[PDB]
Amino acid sequence: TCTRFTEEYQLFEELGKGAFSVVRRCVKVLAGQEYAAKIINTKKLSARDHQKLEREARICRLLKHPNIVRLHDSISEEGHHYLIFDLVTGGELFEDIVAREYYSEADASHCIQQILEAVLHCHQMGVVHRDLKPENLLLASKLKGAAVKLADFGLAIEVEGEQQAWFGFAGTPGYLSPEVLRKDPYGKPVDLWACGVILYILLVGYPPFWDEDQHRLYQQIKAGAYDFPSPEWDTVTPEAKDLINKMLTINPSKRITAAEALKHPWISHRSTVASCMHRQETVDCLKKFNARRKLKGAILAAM
Amino acid sequence: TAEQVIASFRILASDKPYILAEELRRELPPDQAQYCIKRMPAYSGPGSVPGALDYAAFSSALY
Ligand SMILES: Nc1ncnc2c1ncn2[C@@H]1O[C@H](COP(=O)(O)OP(=O)(O)O)[C@@H](O)[C@H]1O
Ligand SMILES: [Mg+2]
């Protein structure tokens, strides 16, 4: 008989799809304030999916940070659960990089510093995201220089201090860490591997690990077989390459942490260390990167 | 979004009004590449060449 969302919120257009949820814009009718409603039909969910839904709700409530989507409200009705977020209107960071045309290391460094601040906050709260990838990097608004917002805690897990455990196989293949692929016990460092993959893509516009044979893809990740080929990497500062190397370190105990990465000079001294040169080929590749993702997403839906 | 799907094919087609089989082969896994080649008709509009495929006709059939 609990219908507070139905009573007090009005739903509008869809803003994003999900495997088992939808995100629709909504308005708290009394206040006239806009939010994003992440809605799960709970009517025929399994007990495990109930647990995962409840987990995501707890973690979202727990995370308050300038670069993390902010939970405004949470409402449970008979056959629907609603997570109500502050609305972010800047879209995907990767689409905005392409739309604004010009991009340098200095821009990438400012972007990844924000991502690292979000991730550091998750880890300080005992949360491992486990799904750091381009679709989960939003921008607060269409304002030039708007903040990056980390989204989608659907795969996030709770850890206890620095203890590692086998928390399962989850994530997007191209971003998976070697320790997960080896079925080793893992924890927070899996997020920093994914940050290294994202940062690699921010610099040259294509992924460090890529193969249509997923078995070979996983071999390459587990071997840390990435490269900085010429010509595109010839103009990337040594310090940006060094930060990538420290994130894409196979041994998770030696991989750089979020706190250490925020002290990395390419980040902490961006103004004098990061190149200000526009990287036209990076934006060109990113444009194809985004098209490949959207098509590969639209295609299997049709198959 | 039907405006983003043809636009995405066009991006992989390097802005051409058609896409080639080897472009789908290069840019997509061998699965959805040979999927598309055997469901994409034939581009006979402006600028057509031997092998040109009609990704817009393949698309709007769906979205
Ligand atoms: N706070 C928000 N404001 C605006 N749009 C959002 C917000 N949260 C999510 N979305 C849109 O919905 C999409 C799916 O969000 P997400 O939480 O990842 O759902 P799922 O985990 O089910 O895919 C996002 O890519 C984004 O475009
Ligand atoms: Mg999800």
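Residues displayed in chain A correspond, in order, to Swiss-Prot positions 5-307.
For all residues, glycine too, the Cβ spot is worked out from N, Cα and C.
Listed in Swiss-Prot:
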{"type": "ACT_SITE", "residues": "A:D135", "note": "active site, proton acceptor"}
{"type": "BINDING", "residues": "A:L19, A:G20, A:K21, A:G22, A:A23, A:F24, A:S25, A:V26, A:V27, A:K42", "note": "ATP binding site"}
{"type": "DOMAIN", "residues": "A:13-271", "note": "domain 'Protein kinase'"}
{"type": "MUTAGEN", "residues": "A:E183 to V", "note": "Decreased protein abundance. Decreased autophosphorylation. Changed subcellular localization. Homozygous mice for that mutation are hyperactive and display repetitive behaviors. They also display social deficits and decreased exploratory behavior"}
{"type": "MUTAGEN", "residues": "A:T286 to D", "note": "Phosphomimetic mutant. Enhanced FOXO3 activation"}
{"type": "MUTAGEN", "residues": "A:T286 to A", "note": "Abolishes autophosphorylation. Loss of FOXO3 activation. Reduces association with DAGLA. Enhances DAGLA enzymatic activity with an increase of 2-AG levels in dorsolateral striatal tissue of knockin mice. Inhibition of 2-AG breakdown using JZL-184 decreased locomotor activity in knockin mice"}
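Taking the recorded positions A:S25, A:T286 in turn and counting surrounding C-beta atoms within 10 angstroms, the largest count is reached at A:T286. Cα of A:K21 (ATP binding site) to Cα of A:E183 (mutagenesis position): a distance of 30 Å. Proximity of the recorded positions A:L19, A:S25, A:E183 to ligand 1, judged by a Cβ distance under 6 angstroms to any of its atoms, singles out A:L19, A:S25 in sequence order. For A:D135 (active site, proton acceptor), applying a Cβ distance below 8 Å and a minimum sequence separation of six or more within one chain yields A:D156, A:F157, A:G158, A:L159, A:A160, A:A174, A:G175, A:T176, A:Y179. Binding of ATP is attributed in the record to A:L19, A:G20, A:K21, A:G22, A:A23, A:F24, A:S25, A:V26, A:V27, A:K42, and the widest Cα separation among these residues amounts to 15 Å.
A distance of 26 Å separates the Cα atom of A:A23 (ATP binding site) from that of A:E183 (mutagenesis position).
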